[PDB]
Amino acid sequence: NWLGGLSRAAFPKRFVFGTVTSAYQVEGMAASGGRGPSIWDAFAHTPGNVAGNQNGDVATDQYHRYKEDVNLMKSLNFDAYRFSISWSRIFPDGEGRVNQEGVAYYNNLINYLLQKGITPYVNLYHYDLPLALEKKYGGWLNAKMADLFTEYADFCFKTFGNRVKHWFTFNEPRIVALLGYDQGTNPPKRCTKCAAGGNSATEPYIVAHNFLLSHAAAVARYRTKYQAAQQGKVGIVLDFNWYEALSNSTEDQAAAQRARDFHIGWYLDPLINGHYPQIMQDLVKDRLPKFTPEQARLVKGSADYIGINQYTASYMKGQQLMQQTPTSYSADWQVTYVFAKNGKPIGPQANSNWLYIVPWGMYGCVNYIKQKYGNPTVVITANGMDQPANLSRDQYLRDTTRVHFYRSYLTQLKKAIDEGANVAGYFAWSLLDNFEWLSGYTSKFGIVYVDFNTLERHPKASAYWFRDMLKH
Ligand SMILES: OC[C@H]1O[C@H](F)[C@H](O)[C@@H](O)[C@@H]1O
Ligand SMILES: [Zn+2]
């Protein structure tokens, strides 16, 4: 049977199922409704930065169609919707003046979701730093971001928190550090060789530290000022792709573990244990900032749940640990990526080159967090795969590969849960085909097809798969 034994009965009672989007990727109205530009608006509008010179000006136009999209998610039997608030839609300059039309939009969305029995899970930040804050303060390089983010978060708690009870601060600060400041391929396009300037060996760590400090400050504000009345929760969303030792050799096993530590431990060790991973301290040394005891105590325990974005897996090959001139966060790991073992690829690829379809990676990741971090409450906040550009509507709708993807990954998640992992929910990236950053509209992650000429929505087979699986 195409559900493969999966249904709500196959998951814990009250387990949450949802879909996910992000503001810039679906809203549109990027320069309308009072919204100020984000760093992604400037980036996307620069010729050559995005596939086809595309941008999120219109995107899926969810801004005008949100009731259609909410009706669709309810008809597909989902319990929840993870979306983000655009910082520059509320504060066009990131600070000071409030854009009331922006506030009204999120009020309207949140109220309609609740009207339809859909639980809002709200991200405050998804790659979309107000451009004004980048220019005035230097964005995530400036420790002042803690105050600036806290003030923004405070406004959101005050304005929406009587209705919103499930918050996330950030989405994937590792990717911001990696792509924005190590490789320099996402805004602000910083790296050692980059035209904008930078230092791939230092800036990724500065940025990560400031994300953690800003997270902790925003949560401290929530807990001291809003929690008593509002009785909600605040977490953070982290990407974690699985790393598997190429062989059982001491050095390959060490390499896979180093990769885990530099990937997820970088944030989870501070959040759970109040310090950076030991290996990062040992290898990165004085390029890794130190939490004072007070900061570490503010950071530790500051996530009510951990959002995990899980997509793929890689084999890791080791080497003798070397004394090396620092060059980048990426080279700091001292590992070698490998995508085949015993003559077989780890998995076939989806449309995105980085996305190897490896369902057991999901078990790997969830089991690892359970065993290593005292089984914290985890929410899978994104999981999915993409189709390529240029297909016919019908070809998009017959997404049999995506159906197989969800059945397999969810079976592996069920396996980890049945072994005792504290996973509270699962969210499919994405409800809709949308703006896939550098790939623009050439990558289609949705369970619902979006015709980007007419903006019409059409559920794909995977959407119907979810509807069947999730019926009450
Ligand atoms: O790459 C697919 C998807 O991966 C993660 F979920 C990111 O948070 C999204 O912004 C992105 O679109
Ligand atoms: Zn419109």
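Numbering of chain A is taken from Swiss-Prot, so the residues present carry the numbers 33-504, in order.
Method on record in the header is X-ray crystallography, 2.1 Å.
Using the three backbone atoms N, Cα and C, a Cβ is placed for every residue, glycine included.
The active site, proton donor annotation in Swiss-Prot covers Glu204 and rests on experimental evidence. Listed in sequence order, the residues of the same chain lying 6 or more apart from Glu204 (active site, proton donor) and placing their CB within less than 8 Å of its CB are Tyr159, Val269, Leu270, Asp271, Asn341.
In Swiss-Prot, the entry for mutagenesis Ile207 to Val states: Increases KM for substrate about 5-fold. Increases kcat/Km values 9 to 24-fold depending on the substrate. The structure shown retains the original residue. According to DSSP, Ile207 (mutagenesis position) is assigned to a helical segment.
In the three-state DSSP assignment, the secondary structure recorded for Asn218 (mutagenesis position) is coil. Proximity of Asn218 (mutagenesis position) to non-local residues of its own chain (separation of 6 or more, Cβ distance below 8 Å) is seen for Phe75, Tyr159, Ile207, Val208, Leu211, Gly212, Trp469, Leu470, given in sequence order. According to Swiss-Prot, the mutagenesis experiment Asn218 to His carries the annotation: Decreases KM for substrate about 2-fold.
A C-beta separation below 8 Å, combined with a sequence spacing of at least six in one chain, links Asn273 (mutagenesis position) to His295, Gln342, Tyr343, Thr344, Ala345, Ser346, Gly393, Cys397. For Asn273 to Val, Swiss-Prot lists a mutagenesis experiment annotated as follows: Increases KM for substrate about 5-fold.
What Swiss-Prot says about the mutagenesis result for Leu470 to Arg is this: No effect on KM. In three-state terms derived from DSSP, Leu470 (mutagenesis position) belongs to a helical segment.
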Protein Cβ atoms within 10 Å of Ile207 (mutagenesis position), excluding its own: 15
